[PDB]
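J.: Here you go, one structure.
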Amino acid sequence: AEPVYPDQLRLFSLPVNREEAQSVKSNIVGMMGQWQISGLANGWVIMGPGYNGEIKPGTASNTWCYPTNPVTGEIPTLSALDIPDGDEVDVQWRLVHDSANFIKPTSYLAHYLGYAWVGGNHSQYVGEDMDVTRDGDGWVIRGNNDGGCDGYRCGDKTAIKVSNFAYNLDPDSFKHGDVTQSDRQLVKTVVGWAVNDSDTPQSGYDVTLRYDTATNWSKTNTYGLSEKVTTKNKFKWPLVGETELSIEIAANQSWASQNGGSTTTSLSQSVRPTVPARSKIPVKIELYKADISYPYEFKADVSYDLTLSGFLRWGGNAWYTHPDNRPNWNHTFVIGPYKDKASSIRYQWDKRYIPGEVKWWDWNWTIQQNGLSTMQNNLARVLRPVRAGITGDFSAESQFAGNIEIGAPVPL
Amino acid sequence: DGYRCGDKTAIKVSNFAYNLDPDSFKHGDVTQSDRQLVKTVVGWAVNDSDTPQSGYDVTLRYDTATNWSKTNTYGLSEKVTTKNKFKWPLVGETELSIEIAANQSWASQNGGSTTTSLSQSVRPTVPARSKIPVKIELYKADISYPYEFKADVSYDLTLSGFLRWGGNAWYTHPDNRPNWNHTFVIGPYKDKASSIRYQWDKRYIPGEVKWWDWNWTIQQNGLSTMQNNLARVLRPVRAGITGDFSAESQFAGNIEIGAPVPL
């Protein structure tokens, strides 16, 4: 009838229903020794491993219970972190070099999920002695490995990677400056006149210039068969003498398949002047290709992709199949608005009461190992909002530029 | 007197561009020459109703286009044939031959096109119980006109020579005296490789040092030395510009609405 959160279940040896027990059966049965038997509400019994989790009518010396006035355990929302203004790279630098608000929370998440060796060689603690570096368009955070170490595969440290930054602009904050042009090349121009020899103003005039460009491709596969039968004989014919006669019959079959596609870009310009009675107006339209550049600024919310890369500990990890052969793992979370299920921490946390939805990380396992409030506080920090002012520059090559003009009237 | 003293460094200046002040641009008379006719249309708009009518349209349009393509084709073929001799009724000895064959073929194509189009329309308002004549003409012509404006001047600066053995600012610090060519854009930002301000401002991040090492130049010459030199190199430039526009085989047209004639 109501969702059951496994972290709230409490076994005593001095009451859960049959329907409730079935919806989270594998959590209850997992928390049981082989051949053990425990009671449920209303005359029912839940049996442990070795009885394959069977739920049957009966009695028991001990009972599975769920508290009156339980809690949901949602992840709390913290206030935003303000980063001093700069361009995109300066703001990214300030975020990844923050120890208390970024480096440690991220390191603990990797640790709690089961990644091995999340730290450097000059400290015994998680998240300490970490090196930060710039790599291509992203950043890499890893424990320092210049000295020696002691442990199985202690030289194989876990990396934290940060990339794909995005901005949610405040609607009233965006501004831009001068737009400049360079390497201008002419495509085409038109000039002309609109003449009105009537006694009223007229607006029924139109001059339009249009330029289009396109590309295309295709691929074809053809297969076929052929069969032929021929006979040859020799005969004596009148006047001509001995003649060789040959007759040939043949047939063929063929099959073919094709796929393809195309892309088109188009730009057009028009002028439509209103002309006074007994007068004329000149018009002009021009089109150029040009390199375009301009400065800009805005205020926004900063989001990014977080990737964890390393090997998973033998003694236990949170991957739902719980592998024990120390495999190398790579997983990406999106810190920000929802995009998908595999990459959403909030989606997976909130659905921990439905066993059929547990396809990636097991968050019930992390709660049992570390405590509910431990996990809530860590995740609230990992998912904390970030805000900053941004300044920057736009540039692009071979874009379009144009000019449309209506001139002064000349009396007829 | 010196090692390779005859191999001197060159400074090259090109690709000038202008940022016009918005209220400064003017142009003069537009003239035409070598005019060739494409097409004309004439006609009448007739209104025999008791109200003015504006529901009339005459439109003339001219289009031109080019295209290209390339194709690559490959294939295979296999054949088996047998031949035997038999004696058949009435016909006698006959040679009989039977042939079976199969084939396969693969092909790939790429291509593209460009189109230019120009059109003109006239839509007159006609008084009640009256008629109006109209005319449209299209020509190809050479176009020319004078102009003037005030602007900010920007350009591309290219340095070309060999790099000194005793030390240079290229981030890999080569020591084999190689010949070098690098271009900076003096003006608004276009890219990172060509922007002095971008590279200077990011000198605190080692992963961004991909071209010139500006920390090296500071250590060698002093911070204020380098600031004053770069401030002069990047100083803004302004001038008034006069000039002339010309282009061949452009379009020219004329659209006319005439005086009404009572019915």
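So for chain B, numbering is Swiss-Prot's, and the shown residues are 183-445, in order.
Note: Cβ is positioned from N, Cα and C throughout, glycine not excepted.
Features from Swiss-Prot:
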type	residues	note
MUTAGEN	B:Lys208 to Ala	No effect on heptamerization
MUTAGEN	B:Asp211 to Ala	No effect on heptamerization
MUTAGEN	B:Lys221 to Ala	Impairs heptamerization
MUTAGEN	B:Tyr244 to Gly	Blocks the hemolytic activity. Does not affect the initial structure, the ability to bind to cell-surface receptors or the capacity to form heptamers. Does not insert into membranes and form pores; the mutant heptamer is hydrophilic instead of being hydrophobic
MUTAGEN	B:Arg305 to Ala	Impairs heptamerization
MUTAGEN	B:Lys313 to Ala	No effect on heptamerization
MUTAGEN	B:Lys374 to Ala	Impairs heptamerization
MUTAGEN	B:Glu390 to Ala	Nearly abolishes heptamerization
J.: Among the mutagenesis positions B:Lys208, B:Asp211, B:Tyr244, B:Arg305, B:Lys313, say which ones reach under 8 Å of chain A by Cβ distance, listed as they appear in sequence.
T.: B:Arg305
J.: Ten-angstrom check, please: count other Cβ atoms within 10 Å of the Cβ of B:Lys374 (mutagenesis position), all chains counted.
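T.: Looking across every protein chain shown, the total is 12.
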J.: List the residues of the same chain that sit at least 6 positions away from B:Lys221 (mutagenesis position) in sequence and have their Cβ under 8 Å from its Cβ, in sequence order, or write 'none'.
T.: B:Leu242, B:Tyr244, B:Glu319, B:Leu320
J.: Please list residues from the chain of B:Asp211 (mutagenesis position) whose Cβ is under 8 angstroms from its Cβ, counting only those at least six apart in sequence.
T.: B:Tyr327, B:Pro328
J.: On a simple 10 Å Cβ count over all chains shown, which one of the mutagenesis positions B:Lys208, B:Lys313 is most densely packed?
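T.: The residue with the most neighbouring Cβ atoms within 10 Å is B:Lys313.
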J.: Using DSSP, would you call B:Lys374 (mutagenesis position) helix, strand or coil?
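T.: B:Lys374 (mutagenesis position) sits in coil per DSSP, no helix or strand.
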J.: Test of understanding: give the count of other CB atoms lying within 10 angstroms of the CB of B:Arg305 (mutagenesis position).
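T.: Around B:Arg305 (mutagenesis position), other Cβ atoms within 10 Å: 20.
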J.: DSSP secondary structure for B:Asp211 (mutagenesis position), reduced to helix/strand/coil, please.
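T.: Once the DSSP labels are grouped into three classes, B:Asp211 (mutagenesis position) ends up as coil.
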J.: Find the shortest Cα-Cα separation between B:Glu390 (mutagenesis position) and the mutagenesis positions B:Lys208, B:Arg305, B:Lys313, B:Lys374, and name the residue that gives it.
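T.: Closest by Cα distance to B:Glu390 (mutagenesis position) among the mutagenesis positions B:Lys208, B:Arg305, B:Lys313, B:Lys374: B:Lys374.
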J.: Quick check for the class: what is the C-alpha distance, in angstrom and rounded, between B:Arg305 (mutagenesis position) and B:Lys313 (mutagenesis position)?
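T.: A Cα-Cα distance of 13 Å.
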J.: How many Å lie between the Cα of B:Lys374 (mutagenesis position) and the Cα of B:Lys208 (mutagenesis position)?
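T.: Between the alpha carbons of B:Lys374 (mutagenesis position) and B:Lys208 (mutagenesis position) there are 35 Å.
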J.: Report, as a single number, how many Cβ atoms besides its own are within 10 Å of the Cβ of B:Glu390 (mutagenesis position).
T.: 16
